[PDB]
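J.: Before I ask anything, here is the structure I am working with.
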Amino acid sequence: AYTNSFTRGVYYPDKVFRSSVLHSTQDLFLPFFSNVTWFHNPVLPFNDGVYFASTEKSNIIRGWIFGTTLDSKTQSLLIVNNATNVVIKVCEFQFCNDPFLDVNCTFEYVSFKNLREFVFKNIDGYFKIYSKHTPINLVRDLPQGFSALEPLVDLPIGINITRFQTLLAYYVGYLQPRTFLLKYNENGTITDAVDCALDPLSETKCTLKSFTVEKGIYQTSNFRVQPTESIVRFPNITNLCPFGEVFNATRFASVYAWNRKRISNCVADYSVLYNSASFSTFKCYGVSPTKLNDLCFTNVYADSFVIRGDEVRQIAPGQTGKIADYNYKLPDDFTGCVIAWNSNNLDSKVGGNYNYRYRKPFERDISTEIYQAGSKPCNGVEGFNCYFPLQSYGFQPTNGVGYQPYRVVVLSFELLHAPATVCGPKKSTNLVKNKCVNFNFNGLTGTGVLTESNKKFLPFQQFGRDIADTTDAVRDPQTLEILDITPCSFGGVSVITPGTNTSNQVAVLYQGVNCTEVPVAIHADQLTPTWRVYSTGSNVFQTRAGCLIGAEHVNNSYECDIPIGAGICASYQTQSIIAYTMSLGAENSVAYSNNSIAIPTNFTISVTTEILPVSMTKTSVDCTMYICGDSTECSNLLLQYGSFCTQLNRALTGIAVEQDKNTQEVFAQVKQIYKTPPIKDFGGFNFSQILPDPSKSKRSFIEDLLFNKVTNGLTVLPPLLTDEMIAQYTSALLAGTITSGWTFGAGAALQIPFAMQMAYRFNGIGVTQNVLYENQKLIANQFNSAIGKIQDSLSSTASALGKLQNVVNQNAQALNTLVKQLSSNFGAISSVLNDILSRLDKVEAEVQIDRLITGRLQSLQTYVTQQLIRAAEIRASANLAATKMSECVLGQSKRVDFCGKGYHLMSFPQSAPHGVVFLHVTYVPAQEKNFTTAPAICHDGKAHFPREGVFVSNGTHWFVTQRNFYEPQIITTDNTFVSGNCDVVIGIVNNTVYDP
Amino acid sequence: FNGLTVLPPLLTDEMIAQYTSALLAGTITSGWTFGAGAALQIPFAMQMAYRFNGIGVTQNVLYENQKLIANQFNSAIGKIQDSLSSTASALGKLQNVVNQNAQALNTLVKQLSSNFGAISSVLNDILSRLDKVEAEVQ
Amino acid sequence: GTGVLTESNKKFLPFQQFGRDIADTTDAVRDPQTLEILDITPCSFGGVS
Amino acid sequence: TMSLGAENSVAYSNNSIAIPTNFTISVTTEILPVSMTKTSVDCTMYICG
Amino acid sequence: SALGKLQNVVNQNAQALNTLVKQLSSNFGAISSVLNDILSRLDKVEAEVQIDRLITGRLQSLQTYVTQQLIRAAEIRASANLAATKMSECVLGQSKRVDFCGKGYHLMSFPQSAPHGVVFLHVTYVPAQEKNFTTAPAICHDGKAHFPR
Ligand SMILES: *[C@@H]1O[C@H](CO)[C@@H](O[C@@H]2O[C@H](CO)[C@@H](O)[C@H](O)[C@H]2NC(C)=O)[C@H](O)[C@H]1NC(C)=O
Ligand SMILES: *[C@@H]1O[C@H](CO)[C@@H](O[C@@H]2O[C@H](CO)[C@@H](O)[C@H](O)[C@H]2NC(C)=O)[C@H](O)[C@H]1NC(C)=O
Ligand SMILES: *[C@@H]1O[C@H](CO)[C@@H](O[C@@H]2O[C@H](CO)[C@@H](O)[C@H](O)[C@H]2NC(C)=O)[C@H](O)[C@H]1NC(C)=O
Ligand SMILES: *[C@@H]1O[C@H](CO)[C@@H](O[C@@H]2O[C@H](CO)[C@@H](O)[C@H](O)[C@H]2NC(C)=O)[C@H](O)[C@H]1NC(C)=O
Ligand SMILES: *[C@@H]1O[C@H](CO)[C@@H](O[C@@H]2O[C@H](CO)[C@@H](O)[C@H](O)[C@H]2NC(C)=O)[C@H](O)[C@H]1NC(C)=O
Ligand SMILES: *[C@@H]1O[C@H](CO)[C@@H](O[C@@H]2O[C@H](CO)[C@@H](O)[C@H](O)[C@H]2NC(C)=O)[C@H](O)[C@H]1NC(C)=O
Ligand SMILES: *[C@@H]1O[C@H](CO)[C@@H](O)[C@H](O)[C@H]1NC(C)=O
Ligand SMILES: *[C@@H]1O[C@H](CO)[C@@H](O)[C@H](O)[C@H]1NC(C)=O
Ligand SMILES: *[C@@H]1O[C@H](CO)[C@@H](O)[C@H](O)[C@H]1NC(C)=O
Ligand SMILES: *[C@@H]1O[C@H](CO)[C@@H](O)[C@H](O)[C@H]1NC(C)=O
Ligand SMILES: *[C@@H]1O[C@H](CO)[C@@H](O)[C@H](O)[C@H]1NC(C)=O
Ligand SMILES: *[C@@H]1O[C@H](CO)[C@@H](O)[C@H](O)[C@H]1NC(C)=O
Ligand SMILES: *[C@@H]1O[C@H](CO)[C@@H](O)[C@H](O)[C@H]1NC(C)=O
Ligand SMILES: *[C@@H]1O[C@H](CO)[C@@H](O)[C@H](O)[C@H]1NC(C)=O
Ligand SMILES: *[C@@H]1O[C@H](CO)[C@@H](O)[C@H](O)[C@H]1NC(C)=O
Ligand SMILES: *[C@@H]1O[C@H](CO)[C@@H](O)[C@H](O)[C@H]1NC(C)=O
Ligand SMILES: *[C@@H]1O[C@H](CO)[C@@H](O)[C@H](O)[C@H]1NC(C)=O
Ligand SMILES: *[C@@H]1O[C@H](CO)[C@@H](O)[C@H](O)[C@H]1NC(C)=O
Ligand SMILES: *[C@@H]1O[C@H](CO)[C@@H](O)[C@H](O)[C@H]1NC(C)=O
Ligand SMILES: *[C@@H]1O[C@H](CO)[C@@H](O)[C@H](O)[C@H]1NC(C)=O
Ligand SMILES: *[C@@H]1O[C@H](CO)[C@@H](O)[C@H](O)[C@H]1NC(C)=O
């Protein structure tokens, strides 16, 4: 019988306080929503540790036995409660299946409406116990909910437990290795958890380290099709190799005349030779002797001779001495083995066996040509300073060991190149095409898909290679057809989420994967590590970008919420996640004709917003303190690397000073600290929210929203201008802009009434200035209301300031990464430097320290190089901000869409963390009407054109009007100018042109 | 195929062609107005008079020469087709963005054939030929 | 370690012996002879200009 | 503490304008870099001499 | 001191090559920082293990130099594009972009050459000697409002 585990069985992983934090940890845990066995008893397996529970208030459940034999034959745990105490012992006990109530000992210790919970696990010889108590109402199943179990007991007793039983409603489950994300509150209790492998949303929560995720698409994983089967393809040789004639023959050669045997067309078994005790050495080079049976070769050459026992040291690559110089040399990149033994009884004899003698790589020459000891005419004949080239070994069996004869076999291997022809003893399999498989062609191992091919190998060619050396096609050794290899299908895995705030559903995209490969592979119905079973969630759909699982395809085309790729988007709708081809927008046939114009009859003022970065957090690094932790031994090694721990400080000093330049270039545009008048008769425009609030530093109201909505060896440094100095500059800029127009940008500020300044801002966009005064209250109300909406927009969402937030988040991520890279081993024995200094002699310790120096130096260069790139990216924004302040704030830019959308009027800066915010104010025309139009008018045969503005008719009368606001005027001469007669102009019309 | 991949662009080229078409259709029927607000239609020879004022040439100069001006424009777009049709090296900037990435990937892939001082550039050789304690070093 | 040990307000649970930072750096300890919680700070360092 | 510059109450009202009555032509230098030293290095001869 | 920008372009290239040349003298853990010592004192099997440390250290030194020059070249290109723009707009024209072609209302500018750079002489009108007046946005005549053209 079984029951759902829900979220039960989490326990405190370590005796560490952590608070207000989400922490990621790997341990033996009960997986969420697993099946727990139920009981009302037998012995049970213990496995890799147990979660245990019971509903109780009778207290019939009294203890446990843990062990292997449960009684007598070995030490076994007894854990019992007797109401006086909890009791533990480990004895070779003397009790039956149930010695309990009617309703050595090398260690011992002493200390329904409710449920008891426990966890038992056993690691490093320590047996550990965790616990909880709770009230409950539900008796019929485990209480669905959460509460972390806390440690009680931790004991060095070391028993190899494989079974347990309860001593006399109760429940059992098994722990398994998993990653969990845990939530610690302000008082450092665990209060929630995520089981990362459970589902795609749980992968996403663990990927982001968050218990909630926003709407979007997130990568969590990579998908690869697994090898379904294994193949061995070998030459089908029956013959076995002639090693007795190599190793055990009578005539092992004298060393200057060394013998070579070629081996070919046979199956070997090097393990038989390697396992033999007969050899005083079995040293090997580019192959380990354990691996030799798995390999295959074009040739083996056995080189054979007898030599004096102490001289065997010359038989290696790179050696020197008379045997190497004149008798037999190995090449200095020898691939194979040297095997030798004390052949004292075999090769020595009581006459001192004079049959043996000594005198480039694999040279042999038996020549009698004399060793001359000088430039004499020795002429090949013996004499003083003229000596025969061979000398005899005095091999008597009574010799001391270094003077006895030893036999030597050298095995030199020629690899698979041409068709392999000496081979290990391996079993060949059948060949299988089109599947993802492991394969082994003559010891050439790999994983992939095998198919037919059209590759015309020339008869000597055995396999093809790609640009990366990787084997691209193979001839099968048993049937000479050419097979293509191809790598098994793979891609990035991404989770589409509506926002956990909004829904729990998800869809999964297998990027670039064909759906036929997916739902019976690493996704579902086969070997499915972490990318767990749901072969369909309801629908499986092939997009251009990859296979998409669990989303509903739609034939409509909406706007895009979650973009997938190749014009596909997804969103959550009437409910399910849908997927569709996106629409670029509403289609609009513009109402064109050769004679019709639309003129706006009304406008809106609009206040937009634009946010720009201006400076990173400044930093400098004491690279000796960071790399070496103030250890003297490490500091002395770090001298050998020269100037690196100085050009790093020089680079970061360049970054640091440039931040104060960026801030000064953006804000210090103004020579004097202008201040606002006491009166506020700015024609009804209400700046109270953007001017300083003196009751606040003296920031504006909107600046106080912006400063709230954004929120070792490594030393941070302060900015030069303080946040109160930046607020003085944004105040001075704003006070100049209000009281004096652009004039404070061209030397001395000239005062002008604000309503007249706006009349000139209108006069810059081609709207005739009377249009402002005649609409002055309306315009002031539109502006005041628009400033009001900025407060609500900035109040509405945390996503409003994402640009400035990304300067903060990247600096924190970079520094945290640079700190966490202290803990990495880089292949050294430990990442804690004091281990290496304490556990090892200095000669070994240096090599380990040098890996940590190398890893930390490569980490620190990696950090500094990203700060250079990231600072260059911020400087492009600082130059843009200084430009927008020069043209928009200090002026009125005519550059289309530079200072906000619409025709530009003015803008106001407000300070913010690491950046600036501009409130660009723009005119937008808003209520158009169609009119008939003609490019000219003919009066007395003279063709008239308007001086400024355009001719229009309401269908009966003709007027001229300005291009951006309907205001019809009678066509007097003074609105117009003549040029020539009617006839050259297209579309000219007849009207009166009036003379004043 | 060595763990390298190429992802598709979000906007497919038949979507890009609808944006460049819309920008062009706005620019013909409505001048600059569709940047400043909702598009306002105007006759094209009347848009060109505003463009002439925008360079300080008086608008009567257009109408007094409209047939000539149209022919000069049409002729230039003819020469554009012959130039682009003729000279494949004209797109040298874009073609370098293609070529530079091809060399970047080819270098990254070819580096898998380097030894860096190991016994072999091919990882499965080492794993076939050597036992663990030595294979780690390589 | 090394640092300026200080008296602190931290509220460790009975089984917890020491505290860690957001970046996993050890930064508070229970004194094993008097079960109040201390706060650990590295000894001061800085560039000399 | 650095000074950002002299403070200035602009003499604003809803009915006062200031207009200039003279001018200066002024000539201002601006300096921009355009190119580095064109440099080349033999990576065989530097590393291996 | 006006030319501090151009002189700093000279100084950074001088410091970069000095740093690259100094690093030839660093051991990086080899028995000597002079390659012919290794080749004259040691036989090849030993020598290659020492030489490989110099090759590694000198190569990491050289990649560090080339990467900082790639970044500095892009940082100069941003200035070359700005100078090319100021020459097209300020010299070949009269820019209305406020504070672009020197402070004040821009009239014209002249180029002068300088080693590794360019110097612009921006000529500008700056108003002076201002007087207060009373002002009003419009004037009534015969009950109709008037505004200045
Ligand atoms: C070919 O012949 C030459 C002699 O003419 C051989 O030279 C010997 O090479 C070894 C190198 O290990 C030296 O120690 C000897 O001193 C050389 N001999 C003389 C007389 O100088 C050469 O090794 C031969 N090569 C082959 C492959 O057989
Ligand atoms: C121009 O648009 C504005 C709104 O942006 C119009 O003002 C509104 O007019 C209606 C009556 O027609 C009132 O109910 C609203 O309270 C007005 N709003 C404001 C902010 O005052 C204005 O009437 C339009 N002008 C013309 C000539 O149609
Ligand atoms: C300028 O606008 C602000 C709001 O943006 C006005 O301040 C509000 O005024 C009323 C009436 O005195 C108070 O009830 C509110 O509490 C004020 N709001 C805040 C947030 O303080 C201000 O009165 C306007 N002033 C002028 C001259 O128009
Ligand atoms: C075109 O505009 C003219 C002038 O605004 C309009 O003519 C006026 O029409 C009203 C009645 O709607 C008469 O009371 C006025 O006496 C007319 N004035 C003049 C100068 O004729 C005319 O109605 C408009 N036509 C259309 C088709 O809208
Ligand atoms: C504008 O009005 C004039 C008359 O005032 C029109 O000119 C006449 O057009 C007819 C038809 O082409 C000719 O037969 C007459 O000889 C013309 N008379 C004169 C005095 O030129 C003219 O066609 C009208 N224009 C438009 C565009 O309708
Ligand atoms: C202005 O220059 C254009 C050429 O750029 C001249 O246009 C040509 O004029 C001749 C007659 O002189 C016609 O045969 C051609 O067909 C015209 N070319 C085109 C493209 O139409 C124009 O005549 C010149 N105008 C003046 C006043 O000199
Ligand atoms: C396993 O658990 C699920 C609920 O999570 C349940 O439907 C299923 O029947 C259980 N299977 C067994 C064999 O207990
Ligand atoms: C409980 O066990 C202890 C020894 O562990 C023993 O002294 C005590 O008498 C027991 N209590 C009862 C009620 O039997
Ligand atoms: C007692 O322990 C020793 C080892 O310490 C072991 O040899 C012996 O068999 C044990 N006897 C019992 C009864 O467990
Ligand atoms: C556990 O098993 C090992 C052999 O696998 C044995 O050497 C050891 O003594 C056992 N320890 C205990 C306490 O049972
Ligand atoms: C945290 O502990 C304090 C006492 O140390 C207590 O006042 C407070 O209510 C606790 N808060 C939570 C969220 O447990
Ligand atoms: C060599 O001979 C001995 C017996 O003299 C035998 O044990 C050994 O296996 C033989 N080895 C080979 C390779 O024949
Ligand atoms: C060996 O290969 C040949 C050629 O394909 C085949 O005819 C023969 O049956 C094979 N023999 C064995 C024992 O595999
Ligand atoms: C989820 O977001 C929507 C707005 O997109 C909001 O209305 C809703 O209240 C949010 N869900 C929760 C649990 O508050
Ligand atoms: C996916 O694979 C099947 C064969 O398994 C093939 O018929 C289909 O055309 C493929 N589709 C794509 C888009 O690759
Ligand atoms: C969507 O279009 C396909 C053909 O392109 C069709 O098979 C499908 O039935 C359509 N769906 C609906 C709801 O009409
Ligand atoms: C202008 O007229 C056309 C029909 O001629 C109509 O489609 C369009 O909506 C009209 N525009 C306005 C603003 O009334
Ligand atoms: C406008 O277009 C119509 C139809 O194409 C044509 O009859 C008329 O002559 C044209 N008028 C002008 C001024 O181009
Ligand atoms: C240690 O002993 C002293 C008395 O000698 C006592 O005051 C103190 O509370 C004890 N601390 C602990 C943790 O037992
Ligand atoms: C303008 O200033 C100059 C000196 O810069 C002076 O000589 C000249 O007389 C002044 N002109 C007027 C009209 O005040
Ligand atoms: C204008 O008059 C005010 C006093 O009303 C005075 O403070 C200010 O300095 C005068 N400005 C000029 C340009 O004379």
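Residues displayed in chain E correspond, in order, to Swiss-Prot positions 943-1091.
Backbone N, Cα and C define each Cβ position, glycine as well.
Swiss-Prot documents E:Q954 to H as a naturally occurring variant and attaches the note In strain: Omicron/BA.1, Omicron/BA.2, Omicron/BA.2.12.1, Omicron/BA.2.75, Omicron/BA.4, Omicron/BA.5, Omicron/BQ.1.1, Omicron/XBB.1.5, Omicron/EG.5.1. Here the residue is the original one, while Swiss-Prot reports the natural variant E:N969 to K with the comment In strain: Omicron/BA.1, Omicron/BA.2, Omicron/BA.2.12.1, Omicron/BA.2.75, Omicron/BA.4, Omicron/BA.5, Omicron/BQ.1.1, Omicron/XBB.1.5, Omicron/EG.5.1. Among the natural variants in Swiss-Prot is E:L981 to F, noted as: In strain: Omicron/BA.1. Record note (Swiss-Prot) on the natural variant E:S982 to A: In strain: Alpha/B.1.1.7. Under the heading of natural variants, Swiss-Prot lists E:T1027 to I and annotates it as follows: In strain: Gamma/P.1. A natural variant is reported in Swiss-Prot for this position, E:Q1071 to H, and the note states: In strain: Kappa/B.1.617.1.
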J.: From the variant positions E:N969, E:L981, E:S982, E:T1027, E:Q1071, keep only those with a C-beta under 8 angstroms from any C-beta in chain D, and list them in sequence order.
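T.: Listed variant positions passing the 8 Å Cβ cut to D: E:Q1071.
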J.: Say you check the Cα of E:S982 (variant position) against those of the variant positions E:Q954, E:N969, E:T1027, E:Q1071; which is nearest?
T.: E:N969
J.: Near chain A: which of the variant positions E:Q954, E:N969, E:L981, E:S982, E:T1027, E:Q1071 have their Cβ closer than 8 Å to one of its Cβ atoms?
T.: E:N969
J.: Could you measure between E:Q1071 (variant position) and E:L981 (variant position) for me? Cα positions, answer in whole angstrom.
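T.: Rounded to the nearest whole number, the Cα-Cα distance is 81 Å.
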J.: What is the one among the variant positions E:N969, E:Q1071 whose Cβ has the most other Cβ atoms less than or equal to 10 Å away?
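T.: Of E:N969, E:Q1071, the one with the most crowded Cβ is E:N969.
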J.: Can you tell me how many other Cβ atoms are located within 10 Å of the Cβ belonging to E:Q954 (variant position)?
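T.: Counting Cβ neighbours of E:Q954 (variant position) within 10 Å gives 19.
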J.: What number of additional C-beta atoms lies within 10 angstroms of the C-beta atom of E:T1027 (variant position)?
T.: 12
J.: By a simple count of other Cβ atoms within 10 Å, which of E:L981, E:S982, the variant positions in the record, is least packed?
T.: E:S982
J.: Round to the nearest Å and give the CA-to-CA distance linking E:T1027 (variant position) with E:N969 (variant position).
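T.: Roughly 48 Å, rounded to the nearest whole number.
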J.: What does DSSP say about E:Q1071 (variant position): helix, strand or coil?
T.: strand
J.: Please state whether DSSP places E:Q954 (variant position) in a helix, a strand or coil.
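T.: SS state of E:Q954 (variant position) = helix.
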J.: If one measures from the C-alpha of E:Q954 (variant position) to the C-alpha of E:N969 (variant position), what distance in angstrom results, rounded to a whole number?
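T.: It is 25 Å, counting Cα to Cα.
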J.: I'm trying to understand the geometry here, so how far is the Cα atom of E:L981 (variant position) from the Cα atom of E:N969 (variant position), in Å to the nearest whole number?
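T.: It is 15 Å, counting Cα to Cα.
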